Amino acid sequence: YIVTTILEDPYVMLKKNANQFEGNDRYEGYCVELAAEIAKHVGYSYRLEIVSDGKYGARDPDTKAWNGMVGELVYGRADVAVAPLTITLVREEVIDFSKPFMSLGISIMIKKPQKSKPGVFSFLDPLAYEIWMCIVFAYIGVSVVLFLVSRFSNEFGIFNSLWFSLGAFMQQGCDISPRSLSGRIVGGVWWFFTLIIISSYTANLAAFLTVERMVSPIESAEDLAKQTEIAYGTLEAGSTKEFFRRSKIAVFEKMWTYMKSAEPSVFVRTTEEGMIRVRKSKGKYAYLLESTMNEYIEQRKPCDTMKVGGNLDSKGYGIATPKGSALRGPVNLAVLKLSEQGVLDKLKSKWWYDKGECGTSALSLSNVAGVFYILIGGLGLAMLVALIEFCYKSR
Amino acid sequence: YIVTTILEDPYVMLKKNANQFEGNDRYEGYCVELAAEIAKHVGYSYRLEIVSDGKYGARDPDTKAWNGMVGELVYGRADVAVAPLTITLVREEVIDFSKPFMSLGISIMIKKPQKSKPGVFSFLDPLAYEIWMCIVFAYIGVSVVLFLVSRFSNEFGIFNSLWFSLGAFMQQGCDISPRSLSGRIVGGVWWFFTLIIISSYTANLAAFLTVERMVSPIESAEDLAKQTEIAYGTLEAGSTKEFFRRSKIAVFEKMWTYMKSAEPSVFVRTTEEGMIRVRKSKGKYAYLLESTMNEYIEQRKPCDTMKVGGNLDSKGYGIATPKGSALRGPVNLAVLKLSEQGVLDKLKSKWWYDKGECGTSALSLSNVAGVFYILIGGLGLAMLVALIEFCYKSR
Amino acid sequence: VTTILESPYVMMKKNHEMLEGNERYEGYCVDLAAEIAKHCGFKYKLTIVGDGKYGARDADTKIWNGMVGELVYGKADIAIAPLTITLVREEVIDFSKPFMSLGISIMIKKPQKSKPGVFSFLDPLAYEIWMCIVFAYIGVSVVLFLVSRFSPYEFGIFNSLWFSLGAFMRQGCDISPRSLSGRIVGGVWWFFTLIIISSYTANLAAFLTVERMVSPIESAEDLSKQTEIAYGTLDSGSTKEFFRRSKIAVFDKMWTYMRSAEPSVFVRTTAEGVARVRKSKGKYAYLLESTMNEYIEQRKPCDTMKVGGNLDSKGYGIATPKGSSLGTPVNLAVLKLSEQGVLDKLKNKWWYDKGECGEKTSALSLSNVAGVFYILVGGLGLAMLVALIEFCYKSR
Amino acid sequence: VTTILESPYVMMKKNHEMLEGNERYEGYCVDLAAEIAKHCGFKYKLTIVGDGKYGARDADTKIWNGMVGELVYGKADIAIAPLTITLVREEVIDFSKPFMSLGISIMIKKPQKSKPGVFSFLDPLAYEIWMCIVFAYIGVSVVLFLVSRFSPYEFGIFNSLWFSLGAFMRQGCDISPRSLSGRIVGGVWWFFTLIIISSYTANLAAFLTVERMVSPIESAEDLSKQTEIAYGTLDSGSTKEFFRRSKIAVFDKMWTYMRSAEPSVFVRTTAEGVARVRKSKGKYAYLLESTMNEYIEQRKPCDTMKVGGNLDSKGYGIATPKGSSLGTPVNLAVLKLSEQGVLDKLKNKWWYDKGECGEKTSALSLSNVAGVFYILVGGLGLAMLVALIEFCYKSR
Amino acid sequence: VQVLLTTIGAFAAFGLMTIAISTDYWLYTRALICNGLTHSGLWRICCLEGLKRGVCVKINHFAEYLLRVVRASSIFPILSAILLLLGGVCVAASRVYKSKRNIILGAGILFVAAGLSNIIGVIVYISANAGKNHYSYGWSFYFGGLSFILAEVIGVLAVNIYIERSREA
Amino acid sequence: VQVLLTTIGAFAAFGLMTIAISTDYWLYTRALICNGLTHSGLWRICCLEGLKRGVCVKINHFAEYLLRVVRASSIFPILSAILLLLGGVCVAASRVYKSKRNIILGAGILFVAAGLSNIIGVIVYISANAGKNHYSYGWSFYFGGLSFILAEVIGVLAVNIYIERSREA
Ligand SMILES: NS(=O)(=O)c1cccc2c1c([N+](=O)[O-])cc1[nH]c(=O)c(=O)[nH]c12
Ligand SMILES: NS(=O)(=O)c1cccc2c1c([N+](=O)[O-])cc1[nH]c(=O)c(=O)[nH]c12
Ligand SMILES: NS(=O)(=O)c1cccc2c1c([N+](=O)[O-])cc1[nH]c(=O)c(=O)[nH]c12
Ligand SMILES: NS(=O)(=O)c1cccc2c1c([N+](=O)[O-])cc1[nH]c(=O)c(=O)[nH]c12
């Protein structure tokens, strides 16, 4: 018996090196295996035959004649049709389906956030580079001025002045302390500066870590309903645009009001175009499409996307058949037998996951490794300086 | 010409010491002054006469006969009516109004948040009282153990051990450092303890101040639509319940769905009951009523309420008149003349405000005065101790 | 049906020339006319006034212009436009109950993150606290000096000040009191410093974590005393007359202020006022009708906001020539539509639904913390100068 | 119209005895039957099954019971209830397209603020960081000791350790290196300490500011390896058979785990499972139909949540006896209603709208910080013991 | 001279600690098991201002396992009392059979250990007790605190006596 | 001996600072006035990689008033250069007409003051410049930094020379 089908992957697709095979064996895919199982159960023979138009089916507006795969069914050409045929009222009127062998609905696709490895020197981010530079400048200036003032006209020293300033910046105490009024003035001012700077650093770091903590990634459609820095869209015209158009739900009503102000255009001519746009929008763009294709894409390398939240609507792909055919019984019963004994789950996992090309808030060592590297370098430099001093001590 | 009226305040009300006056002079209020002005403009004579039923007006369901003030109008008893007569379609059909002399709409009333004076010792709230107690206990224990260990079998001392521990807790440097292994152990452990404790104190204080900063008081109706710790309600049955019932708006639809789950009952039998309920609910209860009464109440002592956001709907109090009367022209024109030359604003300010019985995030000195008091007390104790030591030095 | 073109009430639909009929127009009043017809059940064609104004009494000709002129001279039957109900027009035509209430409001630039000023590092703590800190530092230094000098058990005045200052900055102290009273003072000062610094750091973190842009004015009285931000209405318009014809003193003061204007705080067009406030960088505030203000607050670039509440009250109403057999049905239709929950729907659809507009914090910049650098360099200069002066004095 | 009583699908309206007729009942299936009638245009009376079950094949009698029994024996015409479409019933009656899809899901207790454990003060920093801190402390102490001993320019091993430790704790140091290399080491250590402590404090503030209760499990595979939280279905039911009749290994492992149960991780009733999970204090997870789980998550006290995604897929569908002249119209009505945007509306109204449920932080308690107290007392005991041991040793 | 002060303080501290352990007047809290205010104690929670006033019984105490165990067996307060008693006995034994110069040292060691034991017991009690309902601490708790303070003072005084006496040699 | 090092360092620091002030190579930023990358400078912003390449002009600089004023009149960098020059002149005048023991002291004072002036000028320049658009600092800025470093080193060396020479007496 002829079997109608279409080439949407990961459903029936062209087997690699198709020249070395012909007929039913010329194609492999989810629907291919499903039809194989159904044939084994009901007990008939079939010859795969792909649709010519490449369209699932729709009533031509000028002429009530159908156009597409359901067209190839309703006019007696085809015996059955195993494909992602979304069952709807118009098709149910003229073509009769079985129980849905695989359920689905509108989902959300977002760019997968790459694990942003913190910079090796991310610990300086709280303060700007200019502030660090001016800190170094001021440290040198204060040390020099303290030396100059205290020295001419005590225990201090350019080396000792630098040591005192460095230890005062880091709040680690000073063995020596100025005994002259001007030295005391400069020391107190340096103390004020270091205190303010350190408090600001700590507070800004706290702000960074707190803000980076109370961020809720888009985990639902309502979360999208309250987002403005991220835009979303659908196909140019399909069941999704119609679903939002005739939507009696408040959240989807708001999203459709948003999409009404479509400028700059969010809609897309082809699904691959939308996937590319999201993959190139750098997390500023989201897409709405069928959950099944979203899950499949989230597994086909590149792994630049993921599915969030849950299904917004409910549909079901179903096995069609000519109205008044003589296969409703066996086909429906075989579908239900397959679903009940867990074959469709196996097959879906096989084609979506098995043959897939993919798949704590405590401060981590990666956030700080810069200071550790600085410390190791300073220790090595200290060992080197000690060796040099030892050699020089020989005189 | 007879004038119908009602006793809702601050509109026409009973003048204090009514025995010493009679007739029109027996009453004072907003509507009284408004009618006085209208009489002076149009040029007729009037005698105030209050309604008997005390009801504004509504069509009796059993008999289509009216019931109330509009009843006193439509049946020829009364010539005009100056009162908070909300103009609606049913009344417009049978009684004819003028242009609204005073606009209004549904508002929100919330308990006024008293200026919570921070406790004199609010600076200890970051840590619990138990933690402070155990800090004192541990400080004593560490000082004693350090003395004991270092002493038997140096420069230290029970007084000096206490001093060292106290200065180590406060990170203010130590004059003397233990030179014995056990002393060093105890000192290091005390250092760890104080460091952790201080960091925790500072962080928890930061959390307090940050949380107390990102609190948005109810400033709109939508803010109420997303609140669950605060409940709200209306009168048992009125224009407000009807407004929410026949509401085609999303926010009010959500609020009406909420009020559908009225348990525990939020609706109120009388407006004074609702005001009392809010005044006793300690900021956990809000009320919905006409903006005018809300503003008036926010000025009548006690000053335990305030109005938030803006009007949810739009209505207007209007001067009524019998259908087909001979006063529409003059009354409407006088109302508009009064509104245009700014009399109604004056009168409203007079009766709502003039005769009313009422009317930065930097850390303030009140938040910290406790430590200042502690410091002054410590300085006084220090001066006393110095005097005692001086007297004792005489021996 | 005569209307006027003012947005959003009557505007040219997409493809103003490619769209013909009643679909050429879009806006609030179009939907309102449709809803009014759905009850009246009349036949109408969208139209526009000729002169270009809503309507007014001619200075000398006394010929009604605009919508009122068209209505009173049989050119049109009904009018649907933002007509400000008033006595003068009520004398010649019969309005309906207002289908939208409004009043004078206040328009300002949406406040932004002002460039942090020098000495912004003191924002976390109030100046009262800083003054009390200085006073307590002086007092504790003095008390310690007294106790040390009178009960010696060396802490001079200068060394006492040095010790206290180094204590307040969590730095090492070369000398520590050996007298019990001195120890009392030191411990108390230490507690004070610890608490104060922790509070400073925490409040600074709170400031840096959440941003709160607060408008300088909350109402008309707020800026009636500001005396810093210019505010003026149209050079000639209804609001100017309202302020002029006011009898309430709070607005009288504002009117007097607007009278003594240098430069004249007035404009010739609403777009002029919008541009002025947008380019005045938070120095000009415009008073206009709350409808237009709420409208602008929802249009790009969304650089402005409405503040305060309405000062006066007005209304927009359908108009109709005297004796028309259509005044009563249109009045009833307006009212029933109003209480049916529609005008709110239309206002939301046009003002808000068709709205041009409905964060990882940043590192600290020198602008935030330059004041302490200035203080540091000033202290260095002062110290060099003082050492030089002491050297010169001791030299002689 | 035969239905079954299971909430929310068919429940007794307010005043079950005072309300008579078709208004005696309320729920989702009531509205669904009304919507189906509004298209079919039939006459129906609400009814309930007698046996008390939806329907099943008798063990030996083979007499259909429940809704299926009533339908197949002429007792009722159509059925509207949460009937799990399946082959066995599809053999005897003709369903419609599913009006609600579902599957097995996971139910747990809503995670709460666990009492802070001892040593919770280390949460801000990962254990890797603590270990690296200790290693760096040891290394810097050793390097300083080497440099001091070999270039004396006294810093012994013990004094070097003391200096480093007092540096890491922002405390005064009695000795400071006078050699340039020692100064290098000291300054580097000082920088490290400053950064580390500031990071600790900031991360702790972040922890205390915002609470994030994270479920321990994210899916079925998540708890398939947990081996800590018990999870079991009904002792006998559809889910038990599904796990038993599974061919996929991830569920095979869970099935084997449920087989070797001690005690038996199973219940006799759904209310039993709900009570168990509510009283198991986050130690039991229940697997049931996602509809019932979403239902429970919206009913008081709201002490539970649904986690993960559906494992299997099923559907609820209208039922109808074979050859009925009403199967096709009801199928078409179900489908048209589904795509018309209704079943979603009803589900929202019943599951969510009629939902039992849709903060000034607190001071720190000893439970948060008791670990450091324990460490302090342990250190005191150790120090007394060590001093005693040294005294005893030196005495002899 | 100071031996008398030491001995009387040791006796007072032991009496205070034994009284605090004995008395069921540690906590003042509003509980629900009584069906109401309650002066809960270390051993038996005992009702007040209720129908079952006076009629009162022991409590039911059921990583955290270990905290429950130690709280139920108040071994640390008991250890503090025992160490206080043993140290007082050691002081008495040092008053006689003198010229040992190693007994009062042990007495002070025991007093310090008793102080630490009391601190640990208090920490454990408070940590386990906690798990808004206002409450307060009875004078049994303050008796324990006074006992700890006296233990510390007695330890320091005893070691001071020891060092003075051993300074003779 | 060290006098030569001091003098050459002073000359180098003055040359570096004068070059940095002169060169319009302080900032690398993408601006919009040019209609684009730009090597903005202290005095005149000068375009690059654009239609008006090379054709470049002075800038328009218009509490904060005072910052704009001081930034426009780069008096602090100029003061640093002037103080460097005057200190070098003082060092030269101390090389001759020696036995004063009060000239190189002033030289070091001036060098330190020049360092502080350079620091102030840098702070002011950066604060006023700021007001995401990436940018970078040209080698004029690093020349100013090197001049400051040399000024500090020269000040310390000069005062060390002074103290050594005055230690003779
Ligand atoms: N590729 S897609 O982006 O997901 C996608 C977009 C739009 C319509 C689709 C569709 C898919 N599909 O899954 O391929 C299958 C399918 N099947 C039908 O029967 C029908 O009417 N419309 C569709
Ligand atoms: N007192 S109230 O709580 O605000 C209030 C509640 C409910 C209905 C009111 C009403 C008031 N009012 O202002 O007194 C006036 C008023 N006038 C009418 O004409 C009418 O129909 N209903 C009302
Ligand atoms: N656009 S505006 O800036 O708000 C505005 C400014 C000034 C006068 C207005 C006016 C508006 N309006 O609302 O468009 C309507 C309107 N209607 C009248 O009848 C009249 O006399 N004057 C006006
Ligand atoms: N309430 S439940 O816990 O989810 C549940 C548990 C177990 C079996 C159920 C069932 C429900 N249901 O949804 O009520 C419906 C249903 N329908 C059938 O036809 C059948 O055979 N078994 C069931």
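Residue numbering in chain A adheres to Swiss-Prot, whereby the residues present occupy positions 409-561, 583-788, 798-833 in order.
Heads up, header says this was done by electron microscopy, 3.5 Å.
Placement of Cβ uses the backbone N, Cα and C atoms for every residue, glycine included.
When other Cβ atoms within 10 Å of the Cβ of A:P492 (L-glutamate binding site) are tallied across all protein chains shown, the result is 20. The L-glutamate binding site annotation in Swiss-Prot covers A:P492, A:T494, A:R499, A:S668, A:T669, A:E719, and the record cites similarity to another entry as its basis.
Here A:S645 (mutagenesis position) comes close to A:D652: these same-chain residues lie at least six apart in sequence, with C-beta atoms under 8 angstroms from its C-beta. Record note (Swiss-Prot) on the mutagenesis of A:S645 to A: No effect on phosphorylation by CaMK2.
DSSP assigns A:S645 (mutagenesis position) to coil in the three-state reduction, outside any helix or strand. In the three-state DSSP scheme, A:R499 (L-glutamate binding site) falls into the helix class.
Over all protein chains present, the Cβ of A:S668 (L-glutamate binding site) has 16 other Cβ atoms lying within 10 Å. Among the recorded positions A:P492, A:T494, A:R499, A:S645, A:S668, A:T669, no residue has its Cβ under 6 Å from any atom of ligand 4. Counting every protein chain shown, 22 other Cβ atoms lie within 10 Å of the Cβ of A:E719 (L-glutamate binding site). With 21 residues unmodelled in between, A:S561 and A:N583 have Cα atoms 10 angstrom apart.
Within 10 Å of the C-beta of A:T669 (L-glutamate binding site) there are 18 other C-beta atoms, taking all protein chains into account. Candidate recorded positions A:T494, A:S645, A:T669 yield none lying near chain E, with Cβ-Cβ distance under 8 angstroms.
Chain break remark: 9 residues absent between A:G788 and A:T798, end-to-end distance 21 Å (Cα atoms, rounded to whole Å). Within its own chain, A:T494 (L-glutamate binding site) has A:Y464, A:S668, A:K744, A:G745, A:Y746 as residues 6 or more apart in sequence whose C-beta sits under 8 angstroms from its own. Contact annotation for recorded positions (A:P492, A:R499, A:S645, A:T669, A:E719) versus ligand 1: A:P492, A:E719, each with CB under 6 Å from a ligand atom.
Taking a C-beta cut-off of under 8 angstroms and a sequence separation of 6 or more, A:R499 (L-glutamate binding site) has the following same-chain neighbours: A:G465, A:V478, A:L493, A:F505, A:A749. When every Cα pair among A:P492, A:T494, A:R499, A:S668, A:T669, A:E719 is compared, the largest distance found for this L-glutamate site is 19 Å. DSSP assigns A:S668 (L-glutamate binding site) to a helix in the three-state reduction. Reduced to three states, the DSSP call for A:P492 (L-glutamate binding site) is coil.
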